[PDB]
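Here's the structure, in structure tokens; my notes come after.
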Amino acid sequence: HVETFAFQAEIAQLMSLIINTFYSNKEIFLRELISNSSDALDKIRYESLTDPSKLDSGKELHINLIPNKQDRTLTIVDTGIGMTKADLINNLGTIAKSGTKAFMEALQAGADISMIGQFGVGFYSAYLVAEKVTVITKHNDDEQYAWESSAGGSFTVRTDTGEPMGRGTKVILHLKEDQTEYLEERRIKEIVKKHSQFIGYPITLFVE
Ligand SMILES: C#CCCCn1c(Cc2cc(OC)ccc2OC)nc2c(N)nc(F)nc21
């Protein structure tokens, strides 16, 4: 079964700002997702230092960037710590509430969209370029889930029956029709080089 959840008002509001504000420098979404993956990889690495078995679900600590013109998706895959059901439904919302408030405050003082990551809500920059985001995630202590939202005030969570991923998180960006440049190899390489060149994990850009 699919469960449907309301975003808290603040998140819905930040999602609408991101979708509605005129802002041409959309490419920043990518480094925010990469940065999130790098935090999650840092987290499982740290946890394995005292418990090597946290890596039984996979030892490779990496990020793949997967474009698919047929589906119109750009997928960011990591083998980081992953999110539990409790994360998806409760903790993210808690974290994202305070972070939205500070971000929205900062925008008044003429901060801009590109600083979203400093407030722990960079994930929502996905909506600069994606009409829909699907997040598939697997934590050691929990089942594989799929989160999804097209914004509009709600998100769904379900257990995922797709290919098991081991451990980690995939963020599938269903791109808007006018954002297919982010399916292009040279475009992705250009962005990664400019904003993400010093990440402490291998980034593989898949080709089609
Ligand atoms: C809990 C918490 C904060 C981190 C949540 N998170 C994020 C950020 C995030 C992910 C998300 O997915 C639906 C929704 C909101 C959101 O930010 C507030 N990306 C990842 C990721 N790649 N791997 C793991 F393990 N966790 C992630």
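Quick note: numbers on chain A are straight from Swiss-Prot, i.e. 16-223, in order.
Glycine is treated like the rest: Cβ placed from N, Cα and C.
In Swiss-Prot this protein carries:
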MUTAGEN   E47 to A  Strong ATP-binding. Strong interaction with HSF1, HIF1A, ERBB2, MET, KEAP1 and RHOBTB2. No effect on interaction with TSC1
MUTAGEN   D93 to A  Impaired ATP-binding. Strong interaction with HIF1A, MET, KEAP1 and RHOBTB2. Loss of interaction with HSF1 and ERBB2. Los of interaction with TSC1
MUTAGEN   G97 to D  Abolishes ATPase activity
Whole-number Å value for how far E47 (mutagenesis position) lies from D93 (mutagenesis position) (Cα to Cα): 13
Cα-Cα distance linking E47 (mutagenesis position) and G97 (mutagenesis position), given in Å to the nearest integer: 16
Sparsest-packed among the mutagenesis positions, when each Cβ's other Cβ atoms within 10 Å are tallied, from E47, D93: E47
Secondary structure of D93 (mutagenesis position) (DSSP, helix/strand/coil): strand
Cβ neighbours of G97 (mutagenesis position) where a neighbour is any other Cβ within 10 Å: 25
